[PDB]
Amino acid sequence: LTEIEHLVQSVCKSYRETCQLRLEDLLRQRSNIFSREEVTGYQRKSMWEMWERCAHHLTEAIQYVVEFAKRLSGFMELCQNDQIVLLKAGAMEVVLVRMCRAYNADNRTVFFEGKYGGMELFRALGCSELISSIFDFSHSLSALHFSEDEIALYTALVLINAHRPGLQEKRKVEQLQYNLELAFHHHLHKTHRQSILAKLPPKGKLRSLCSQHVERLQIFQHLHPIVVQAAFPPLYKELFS
Ligand SMILES: O=C(O)c1ccc(-c2nn(C(=O)c3c(Cl)cccc3C(F)(F)F)c3ccccc23)cc1
Ligand SMILES: CC(C)=CCC[C@@H](C)[C@H]1CC[C@H]2[C@@H]3CC=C4C[C@@H](O)CC[C@]4(C)[C@H]3CC[C@]12C
């Protein structure tokens, strides 16, 4: 078996071990939808409470993406600067992509605290525009019906991007990126799924949505700080300073 077929297997394994929620569970729970009364309960919570809940869920989701990154071939052999540069730019882009698995395009609901709810669940945050953009992005991804293996390979490429500003060893990230691009393209060809390539988000789209998202989280963090046990302190200290 080729280096490339082994790379496909390694990335798909890493994803399976760090996917946080099982696709099977997410699909089964689609019928489990918040009642009008439960939605009203969430809308009546203080911004501060909804922020504490959402901030903690987002931090947990980031930590699954850090673990995913640490299991990708070559990631740990990059200099720490480059690990931080990739995860700082990339980890929340991966969370936003991972969301499409927990999103039902039929009723525009997301899996949140054990049931599916629409974007009005989050009314107390005062972020309707930004949250609507996040729901829209998941909506556009859901049309692809990504396989588990496609999302493993795609989210590896979201992270391993030699064009991120600030890399010391751009050559080394280029080498890992070329191999992951070949693995993704190789797997799509083998599974007759090259049709998704033209349907993938235009680039800049994920970067600019993620930029806006993180900007808002940094404002909330500045006004009402949460603390977590840092999975990757050098990275954590670059956002939670
Ligand atoms: O456990 C850790 O080591 C760790 C855990 C999380 C991050 C990380 N948080 N983050 C946020 O945007 C964030 C979140 Cl999710 C919750 C509350 C406040 C914030 C904010 F202050 F940064 F804005 C990120 C964005 C992009 C990339 C990595 C991260 C980094 C490291
Ligand atoms: C802008 C702002 C202040 C808040 C954003 C509100 C809202 C859009 C956030 C809060 C919790 C997030 C989920 C948390 C965990 C997961 C699991 C992951 O495996 C996939 C992603 C997912 C489902 C997150 C999706 C985005 C959520 C709902």
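Since chain A takes its numbers from Swiss-Prot, the residues it shows come out as 267-507.
Note that Cβ sites are derived from N, Cα and C of the backbone, with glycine treated the same way.
For the mutagenesis experiment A327 to F, the note given by Swiss-Prot reads: Completely abolishes transcriptional activity. For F378 to Q, Swiss-Prot lists a mutagenesis experiment annotated as follows: Completely abolishes transcriptional activity. Swiss-Prot gives this note for the published mutagenesis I397 to N: Nearly abolishes transcriptional activity.
Cβ environment of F378 (mutagenesis position): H323, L387 lie under 8 Å away, each six or more residues apart in the same chain.
Neighbour list (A327 (mutagenesis position), Cβ cut-off 8 Å, at least 6 residues apart, same chain): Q286, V361, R364. Within 10 Å of the C-beta atom of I397 (mutagenesis position) sit 20 other C-beta atoms, taking all shown protein chains into account. DSSP classifies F378 (mutagenesis position) as strand under the three-state reduction.
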